[PDB]
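Undergrad: Below: one structure in structure tokens.
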Amino acid sequence: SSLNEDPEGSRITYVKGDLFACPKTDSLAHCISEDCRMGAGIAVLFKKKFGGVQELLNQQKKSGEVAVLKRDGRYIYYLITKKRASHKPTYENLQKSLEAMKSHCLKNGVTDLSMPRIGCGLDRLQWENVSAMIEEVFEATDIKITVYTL
Ligand SMILES: Nc1ncnc2c1ncn2[C@@H]1O[C@H](COP(=O)(O)OP(=O)(O)OC[C@H]2O[C@@H](O)[C@H](O)[C@@H]2O)[C@@H](O)[C@H]1O
């Protein structure tokens, strides 16, 4: 028991639990397409709670970009993958969007980011490749990543 929240010296922390139960200082990230369809997978809850869908289209983000919304004091990262859900995202393009997250996080002082198992749903990706890539991109950052796995 320690009052300071220490990470265990890791990039991706695997925890089973609901992702929406995360703190206000801890930001959410997930992947979606350019068409932005939340009506599939975990994306549904983010649309409902954070009201991201229109705002994302309002900002106009396309493949290789990230759309972020400040909501409840935390950030919400929408990694824009490819045009639609029927399209398989590439890891390189996903990497592009991952880079944008780290750049934003460090800039604002966001040292806490949680995400679900991205690259494991309609995205059709292999987590072994996805996770390792995230683990490389964020390898040298003060960003505490925790994946909520259901
Ligand atoms: N509220 C939740 N909290 C924690 N975990 C959850 C929650 N809801 C679902 N999960 C679990 O974590 C994972 C949710 O992430 P995914 O949607 O499966 O993976 P992701 O990369 O985010 O999917 C995005 C892809 O599908 C479309 O939304 C979009 O087109 C994009 O390409 C799933 O395995 C699910 O079981």
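Here chain A follows Swiss-Prot for its numbers: 3-152, in order, are the residues you see.
Structure determined by solution NMR.
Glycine too: its Cβ is placed from the backbone N, Cα and C atoms.
I grabbed these lines from Swiss-Prot:
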- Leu21, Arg119, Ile120, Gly121, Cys122, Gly123, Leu124, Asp125, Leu152: substrate binding site (BINDING)
- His32 to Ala: Abolishes enzyme activity (MUTAGEN)
- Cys33 to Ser: No effect (MUTAGEN)
- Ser35 to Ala: Reduced catalytic activity. No effect on affinity towards substrate (MUTAGEN)
- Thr83 to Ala: Reduced catalytic activity. No effect on affinity towards substrate (MUTAGEN)
- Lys84 to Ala: Abolishes enzyme activity and ability to form a stable covalent adduct with the ADP-ribosylated substrate (MUTAGEN)
- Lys84: active site, nucleophile (ACT_SITE)
- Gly123 to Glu: Abolishes enzyme activity (MUTAGEN)
- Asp125 to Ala: Abolishes enzyme activity without affecting ability to form a stable covalent adduct with the ADP-ribosylated substrate (MUTAGEN)
- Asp125: active site, proton acceptor (ACT_SITE)
Undergrad: Round to a whole number and give the Cα-to-Cα distance in Å for the pair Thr83 (mutagenesis position) and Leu152 (substrate binding site).
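TA: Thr83 (mutagenesis position) to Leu152 (substrate binding site), Cα-Cα distance: 22 Å.
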Undergrad: If you measure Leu21 (substrate binding site) to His32 (mutagenesis position) at Cα, how many Å is it?
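TA: The separation of the Cα atoms works out to 11 Å.
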Undergrad: Relative to the Cβ of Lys84 (mutagenesis position), which residues of the same chain, six or more apart in sequence, are found under 8 Å away?
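TA: For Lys84 (mutagenesis position), the qualifying residues are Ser35, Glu36, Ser65, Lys90, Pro91, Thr92, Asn95.
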Undergrad: Using DSSP and three states only, what is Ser35 (mutagenesis position)?
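TA: Looking at the DSSP assignment, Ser35 (mutagenesis position) belongs to neither helix nor strand, so coil.
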Undergrad: Can you go through the recorded positions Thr83, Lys84, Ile120, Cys122, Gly123, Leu124 and pick out those with a C-beta less than 6 angstroms from ligand 1?
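TA: What lies within reach of ligand 1, judged by Cβ under 6 Å, is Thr83, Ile120, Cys122, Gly123, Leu124.
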Undergrad: By Cβ count within 10 Å, point out the most packed of the binding-site residues listed: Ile120, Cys122.
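TA: That would be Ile120, with the highest Cβ count within 10 Å.
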Undergrad: Inside 10 Å of the Cβ of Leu21 (substrate binding site), count up the other Cβ atoms and send me the figure.
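TA: A 10 Å sphere around the Cβ of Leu21 (substrate binding site) contains 22 other Cβ atoms.
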Undergrad: For the recorded positions listed here (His32, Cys33, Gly123, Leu124, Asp125), tell me which residue's CB has the most neighbouring CB atoms inside 10 Å.
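TA: The largest 10 Å Cβ neighbour count belongs to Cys33.
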Undergrad: Using a Cβ cut-off under 8 Å and a sequence separation of 6 or more, which residues in the same chain sit near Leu152 (substrate binding site)?
TA: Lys18, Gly19, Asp20, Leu21, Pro118
Undergrad: Just the number: how many Å between the Cα atoms of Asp125 (mutagenesis position) and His32 (mutagenesis position)?
TA: 11
Undergrad: Across all chains shown, how many C-beta atoms besides its own are within 10 angstroms of the C-beta of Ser35 (mutagenesis position)?
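TA: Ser35 (mutagenesis position): 23 neighbouring Cβ atoms within 10 Å.
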